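Everything below concerns the one structure shown next.
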Amino acid sequence: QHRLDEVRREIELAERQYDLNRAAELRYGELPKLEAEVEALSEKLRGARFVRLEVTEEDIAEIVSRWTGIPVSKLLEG
Amino acid sequence: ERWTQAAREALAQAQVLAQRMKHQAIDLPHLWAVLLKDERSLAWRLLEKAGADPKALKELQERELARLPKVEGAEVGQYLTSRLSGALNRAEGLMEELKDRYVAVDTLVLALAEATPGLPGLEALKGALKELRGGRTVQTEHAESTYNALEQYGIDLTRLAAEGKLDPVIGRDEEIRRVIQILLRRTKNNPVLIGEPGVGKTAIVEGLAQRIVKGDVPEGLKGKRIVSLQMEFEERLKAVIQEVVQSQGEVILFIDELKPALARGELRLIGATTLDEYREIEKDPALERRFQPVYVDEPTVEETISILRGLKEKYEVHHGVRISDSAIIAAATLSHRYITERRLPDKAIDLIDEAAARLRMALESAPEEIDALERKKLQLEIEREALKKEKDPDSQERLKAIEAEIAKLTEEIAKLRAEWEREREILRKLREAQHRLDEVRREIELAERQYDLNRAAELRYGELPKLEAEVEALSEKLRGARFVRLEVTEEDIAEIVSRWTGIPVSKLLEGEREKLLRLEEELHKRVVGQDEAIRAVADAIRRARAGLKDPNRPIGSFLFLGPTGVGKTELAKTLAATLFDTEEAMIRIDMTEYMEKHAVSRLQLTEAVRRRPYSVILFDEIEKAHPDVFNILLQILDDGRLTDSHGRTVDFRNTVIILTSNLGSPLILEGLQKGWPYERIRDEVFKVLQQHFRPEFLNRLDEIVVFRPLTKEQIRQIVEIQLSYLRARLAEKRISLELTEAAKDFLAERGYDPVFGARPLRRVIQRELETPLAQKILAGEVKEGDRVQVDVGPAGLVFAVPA
Amino acid sequence: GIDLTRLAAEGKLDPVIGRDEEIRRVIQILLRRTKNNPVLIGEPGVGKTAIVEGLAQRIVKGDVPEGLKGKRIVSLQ
Ligand SMILES: Nc1ncnc2c1ncn2[C@@H]1O[C@H](COP(=O)(O)OP(=O)(O)NP(=O)(O)O)[C@@H](O)[C@H]1O
Ligand SMILES: Nc1ncnc2c1ncn2[C@@H]1O[C@H](COP(=O)(O)OP(=O)(O)NP(=O)(O)O)[C@@H](O)[C@H]1O
Ligand SMILES: Nc1ncnc2c1ncn2[C@@H]1O[C@H](COP(=O)(O)OP(=O)(O)NP(=O)(O)O)[C@@H](O)[C@H]1O
Ligand SMILES: [Pt+2]
Ligand SMILES: [Pt+2]
Ligand SMILES: [Pt+2]
Ligand SMILES: [Pt+2]
Ligand SMILES: [Pt+2]
Ligand SMILES: [Pt+2]
Ligand SMILES: [Pt+2]
Ligand SMILES: [Pt+2]
């Protein structure tokens, strides 16, 4: 994730004005490998023993319920 | 050319002093007396910083003035003492010993310092002078020996005018002249400008400023200087006020929005404030006894148009744009008719400035076609990279190659891009010209002051001619621009106007003329039937404009008679919208409620009208009103004006007055059943009216329209137009709504009622159709884009989503 | 003072999104001759500063028209 953000900081560092010919240009099609790893990887990480990673509605609804009342409704109830 | 304004004014000051005290020879003591005003006075600072105490100097100097012989008429300020002249000329010799191109006030102090026995020598003097700033003498902006309370807390408008910094005030001869007058009246010489925000009060003042600099102003103000004060606080305030009096009326103070100073007739002041803000000051006699109100009324559209045309130059110079007269007229008209907030002078300009600014970014921004090609490329681009993946040297190769090929489009991305810079070039040039032409205008005017006809000559004739043709040349050189438009037009105006209101489609497009002619159409798009009503109202309004009626009356006044819920309020609403581009232009007075202190509760009316001149005013059940109201009303119908509680009358000349009642309803209906001649009905109904309304009233009515019952067809037609909003509101979800004639008929049926009219229709359509349709949508039966089919059933409507 | 346009240059600023209209309006105002000093009026937390720093980023990208193309925005402290 850190290797991808800095790169997104560099792709704009070239299209901004200079050296668009060198690297920054269109590694835009080779980087999905990262977006391919972080996924097939997180999937792997999905488990127990505190592999905590995903932040979901329940999580949100909970901290929200903590300031109000009952996720059973806040959430569920559509 | 001469001496810097500073020193220049100092001399005039001394001169006027000589006169005041009735002296014959303008000697040094005079110059001292005026130079040594405050501890803050430069002459004081520089002198004290060199070893001598100014106070004693000023003290002893005034003593001499007091010991001077009193001459008379042609002997007053008769000449300059040898000493003074000598020093004055010696000041020039010093302005040379210093790169300073002019003779500043400090260099003048040295001279006098030399010329006067008992105080510091040039050694310590030039020192002190130097030890202050250490700069040169060439002031125009942010430059001026700022040690004076006025220079330190006030903007010299007469100076900005002198240098030609102030914008052209135009079209206010009276007000100005009036002020010119009041500024010479002994009793009350301090004129205060009373007016609404945005009307151009300040303009009047700065306008006056310009005249003074041109000598356009009479005697007694010919050399005056106007200083605008811009606010321990009182510590400095006093330092200012007490410094203006020492100038001896040679400096007029202008307070944008102190009493004892006036209690000496030594503090000449020009004010500016709100109405009541002046009425509050109309509570302290010490003031209102020496103040002369000058109510600056909001300019008219024509005037506003003139004013805009005045600044036309200036603005388009700064935006490097071209503001067509067309756009100017729009800015004035559209604002005066649909911008309820600010008042004319201002808002009209803001519109133009807002317009130009907008368009200016557009010009200096990348065109459309380019941005277009920019994407089309990136499209094929991402395809390339993704097209050169997985081998398959037969289907991805030829493509990968002919892809880069098609990527040749990059040529246009440069060709057009060249045609753009090309235009921008022409443009960068034109903007320059405008700048010259502007500089050249200040240039000339500056000559028609120094009388240096020399310069002024070649400028006005030769210079201005070319520049004016050069710019007009390039302007025209862009009559065609695939990527440029230096013009500011109505659309541009209408747009920024629409941005503050609603729909450019109308704001723009439709002109009063076009609008008034299609009036009957527009109205019928929302009001079914009641043709007689529409025509009458339409004709009245048309007859209104065109100028065939007393200007001191409402655009049109009517009395809607007939059944209930068959058009009246609708037409009133629709009229407001179609005529004034918004249903917000309506103002209702549910008379059936104002049965108490009515009169008082409307001077509310005046206010609504006050803020929205162009509006429809609807009075429900007029007969229920009490004689008291009819007076306010009648007063509207005549002279088209009204005096509110406070006093300031409100203008109703731009309003349409609709009055409803059911007085003739029964008889009107009866006349329709027995089917007797319309004329027989109108006359029969009129008699009734003559029994509840003062003839003065019935006679001042533009028309007495009679609404009639609706026909089954109309009712259906209403159902249709009623459905429209539903269709529309649903369209936001791509949902279509097709109904059976049976369904429509049903609604028409349940919707209309003999006594209630088409009032029920809404509730009905709501319950019979909307409620059910709602449940289906929430339940999911009706999704996005579906084409809901509605047909009749045993006791209501039924829905069906096609397969 | 913090130089926003600087941070925007080095991709230091957070990606401000969805406020083109407000930015454009700010841009427009700066070009005016009568009133060129735009003030952002809004409730706390709405993203007023984002509008500004958003504008900052555009300047660094040349996304802004002429006359501001090279300008530098400094947030007084
Ligand atoms: N007679 C005029 N000729 C040219 N421009 C004018 C004129 N009157 C007003 N304006 C313009 O309108 C704006 C406000 O003018 P101003 O004279 O200050 O009026 P105001 O009603 O006093 N507002 P304020 O001083 O802010 O309370 C400025 O942009 C002026 O240039
Ligand atoms: N001629 C018409 N064309 C279109 N809609 C109409 C027409 N006449 C009546 N209506 C409908 O009926 C309702 C009120 O019509 P309107 O002409 O304002 O009557 P009314 O006299 O003002 N009723 P009220 O103010 O309740 O006593 C609205 O829902 C209209 O849509
Ligand atoms: N358009 C945006 N893009 C990204 N983050 C935003 C955006 N708008 C607001 N925020 C977030 O909101 C917080 C404040 O943003 P900021 O631009 O300083 O707005 P503000 O409303 O002006 N705050 P304040 O000065 O306290 O009234 C930060 O945590 C931001 O992440
Ligand atoms: Pt005196
Ligand atoms: Pt002289
Ligand atoms: Pt724009
Ligand atoms: Pt052409
Ligand atoms: Pt209304
Ligand atoms: Pt009433
Ligand atoms: Pt009543
Ligand atoms: Pt832009």
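Per Swiss-Prot, chain B residues shown: 4-234, 246-271, 291-636, 651-850, in order.
Determined via X-ray crystallography, 3.0 Å.
Keep in mind that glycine also has a Cβ here, set from the backbone N, Cα and C atoms.
Here is what Swiss-Prot records for this protein:
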BINDING   B:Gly198, B:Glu199, B:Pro200, B:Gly201, B:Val202, B:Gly203, B:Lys204, B:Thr205  ATP 1 binding site
BINDING   B:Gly595, B:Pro596, B:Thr597, B:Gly598, B:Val599, B:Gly600, B:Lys601, B:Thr602  ATP 2 binding site
MUTAGEN   B:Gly167 to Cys  Great decrease in chaperone activity. Retains ATPase activity and oligomerization; when associated with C-475
MUTAGEN   B:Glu271 to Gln  No effect on ability to bind ATP. Increase in ATPase activity
MUTAGEN   B:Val350 to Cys  Great decrease in chaperone activity. Retains ATPase activity and oligomerization; when associated with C-467
MUTAGEN   B:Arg355 to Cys  Great decrease in chaperone activity. Retains ATPase activity and oligomerization; when associated with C-520
MUTAGEN   B:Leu460 to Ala  Great decrease in chaperone activity. Retains ATPase activity and oligomerization
MUTAGEN   B:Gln467 to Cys  Great decrease in chaperone activity. Retains ATPase activity and oligomerization; when associated with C-350
MUTAGEN   B:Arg475 to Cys  Great decrease in chaperone activity. Retains ATPase activity and oligomerization; when associated with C-167
MUTAGEN   B:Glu520 to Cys  Great decrease in chaperone activity. Retains ATPase activity and oligomerization; when associated with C-355
MUTAGEN   B:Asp667 to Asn  Decrease in ATPase activity
MUTAGEN   B:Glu668 to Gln  Decrease in ATPase activity
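Here the recorded positions are B:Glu199, B:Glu271, B:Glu520, B:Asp667, B:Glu668; the one with the fewest Cβ atoms within 10 Å of its Cβ is B:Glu271. Shown in sequence order, B:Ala305, B:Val329, B:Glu331, B:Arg376, B:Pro378, B:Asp379 are the same-chain residues outside B:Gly198, B:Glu199, B:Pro200, B:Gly201, B:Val202, B:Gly203, B:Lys204, B:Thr205 whose Cβ sits within 8 Å of the Cβ centre of the ATP 1 site.
Nearest in space to B:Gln467 (mutagenesis position), taking C-alpha to C-alpha distance over the recorded positions B:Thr205, B:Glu520, B:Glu668, is B:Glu520.
Considering only the recorded positions B:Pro200, B:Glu271, B:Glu520, B:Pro596, the residue whose Cα is spatially closest to the Cα of B:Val350 (mutagenesis position) is B:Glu520. Mapped onto three states, the DSSP output places B:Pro596 (ATP 2 binding site) in coil. For B:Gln467 (mutagenesis position), the number of other Cβ atoms no farther than 10 Å from its own Cβ, over all displayed protein chains, is 23. Sequence-ordered, the extra residues of this chain that approach the ATP 2 site, with Cβ no more than 8 Å from the Cβ center of B:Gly595, B:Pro596, B:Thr597, B:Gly598, B:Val599, B:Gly600, B:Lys601, B:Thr602, are B:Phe593, B:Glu603, B:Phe754, B:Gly804. Counting in whole angstrom, B:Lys204 (ATP 1 binding site) lies 10 from B:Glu271 (mutagenesis position) by their C-alpha atoms. All chains included, 11 other C-beta atoms sit within 10 angstroms of the C-beta of B:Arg475 (mutagenesis position). A strand conformation is recorded for B:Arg355 (mutagenesis position) in the three-state DSSP classification. Among the recorded positions B:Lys204, B:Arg355, B:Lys601, the residue whose Cβ has the fewest other Cβ atoms within 10 Å is B:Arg355. For B:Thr205 (ATP 1 binding site), the same-chain residues that are 6 or more apart in sequence and have a Cβ closer than 8 Å to its Cβ are B:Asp270, B:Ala305. Within 10 Å of B:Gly167 (mutagenesis position), counting CA to CA, the recorded positions B:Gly201, B:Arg475, B:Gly595, B:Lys601 contribute B:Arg475.
A Cα-Cα distance of 66 Å separates B:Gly598 (ATP 2 binding site) from B:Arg475 (mutagenesis position). There are 23 other CB atoms within 10 A of the CB of B:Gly198 (ATP 1 binding site), with all protein chains counted. Among the recorded positions B:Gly198, B:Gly201, B:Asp667, no residue is found with its Cα located within 10 Å of the Cα of B:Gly595 (ATP 2 binding site). Counted within 10 Å of its Cβ, the other Cβ atoms near B:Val350 (mutagenesis position) come to 20, all protein chains included.
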